[PDB]
Amino acid sequence: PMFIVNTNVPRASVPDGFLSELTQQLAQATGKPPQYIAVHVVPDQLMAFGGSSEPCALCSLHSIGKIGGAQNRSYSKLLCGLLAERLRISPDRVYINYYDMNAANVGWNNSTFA
Amino acid sequence: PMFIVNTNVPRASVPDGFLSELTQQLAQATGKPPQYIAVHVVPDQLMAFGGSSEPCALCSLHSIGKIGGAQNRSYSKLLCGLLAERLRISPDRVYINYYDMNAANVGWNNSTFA
Amino acid sequence: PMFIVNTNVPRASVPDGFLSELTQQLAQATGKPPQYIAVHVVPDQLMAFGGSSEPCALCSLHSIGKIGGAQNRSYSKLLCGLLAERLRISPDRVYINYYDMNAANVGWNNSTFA
Ligand SMILES: O=C(O)/C(O)=C\c1ccc(O)cc1
Ligand SMILES: O=C(O)C(=O)Cc1ccc(O)cc1
Ligand SMILES: O=C(O)C(=O)Cc1ccc(O)cc1
């Protein structure tokens, strides 16, 4: 899976080890080995949420499987939780888009996962 | 809804008030309350369009509903017009990707919109 | 088509001419005239892949048509090869997400392609 966080929080406010923590927690939450987890954190962004430039985040989680109604509620609780604790972003200023990819539409290592 | 603009126009050429103007215009166009609209503008990017690095933009608009053939034409007229007037990007050097998201695939405030 | 490369390789490691080379190679690979191809390269990113911060890339290719099982395998070989040769990223540290877009969901020049 792939997890992307775009935020207007400054780079200095992102803890060291945040990328490793995300990797570990996503591995547990999705049941995927950590070897397959990619995480991308984009701070210092020009963003507004509801008209306001208070801290906010726009996120995406792409996976082959492990996406659905109930799992996505679980992931939202986990990820809003981590962003609130570590980046000090309110969970009502977070959107997370979930994408269930087909394996033929994910390239890796000169081929696809199909 | 969420609206993301990626452009090679420098940060200095992005006018004051632009993120608020986009929030207001998108609220008018989509009917959604401004409180739920998120905007993200990414200047200074390394981009080319048709082989040339003249000003250009790559955009996306995600919404739960209010996406479809006729609506998307209207959004394109609106957004290309704003980009041309405020950032001086020609409309024929803009692509906008539209995504109709299922409510169960959008996380917000520790849950999803399902 | 649109091709986006996010990577933790530094800006100075991106060779001169790379955006044009991507444009040319995607035109040949997809069969689309180069006037339609847009490319966006984002270096210097905070990223991890498999828990490691070694060079990696997260990419996406969006097209109207020309997306599918066998075509995506060919694209992956071409694009992993380019990233390996030009940015010295190992192909097993690259993910490429492929998106087949409907013409009604792509805006351009004040309308859509529908
Ligand atoms: O657009 C909406 O219905 C909404 O209120 C929020 C929203 C947020 C993110 C997204 O990708 C789609 C919709
Ligand atoms: O999670 C997996 O199974 C993967 O094969 C890895 C993967 C899934 C979805 C992506 O967009 C990127 C990588
Ligand atoms: O690929 C084509 O046919 C285009 O006309 C250009 C295009 C296709 C898909 C996109 O998401 C953006 C641009």
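Following Swiss-Prot, chain B residues are numbered 2-115, in order.
Including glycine, each Cβ sits where the backbone N, Cα and C put it.
Annotation comment: Swiss-Prot describes B:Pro2 as active site, proton acceptor. Annotation comment: Swiss-Prot describes B:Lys33, B:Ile65, B:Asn98 as substrate binding site. The annotation that Swiss-Prot gives for the mutagenesis experiment B:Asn111 to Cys reads: Causes formation of interchain disulfide bonds with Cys-81 from another subunit.
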Other CB atoms within 10 A, centred on B:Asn98 (substrate binding site): 17
Cβ-based proximity (under 8 Å) of the recorded positions B:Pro2, B:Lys33, B:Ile65, B:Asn98, B:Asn111 to chain C, or none: B:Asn98
Sites among the recorded positions B:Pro2, B:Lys33, B:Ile65, B:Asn98, B:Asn111 close to chain A [C-beta, under 8 Å]: B:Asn111
Cβ neighbours of B:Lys33 (substrate binding site) where a neighbour is any other Cβ within 10 Å: 16
Where the C-beta lies under 6 angstroms from ligand 3, the matching recorded positions among B:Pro2, B:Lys33, B:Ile65, B:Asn98, B:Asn111: B:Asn98
Sequence-ordered recorded positions from B:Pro2, B:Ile65, B:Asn98, B:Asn111 with Cβ under 6 Å of an atom of ligand 1: B:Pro2, B:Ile65
Length of the line joining the Cα atoms of B:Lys33 (substrate binding site) and B:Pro2 (active site, proton acceptor), in Å: 8
C-alpha spacing of B:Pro2 (active site, proton acceptor) relative to B:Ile65 (substrate binding site), in angstrom: 7
Cβ neighbours within the same chain of B:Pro2 (active site, proton acceptor) - under 8 Å, at least six residues apart: B:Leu27, B:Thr31, B:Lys33, B:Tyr37, B:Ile38, B:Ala39, B:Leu62, B:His63, B:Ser64, B:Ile65, B:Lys67
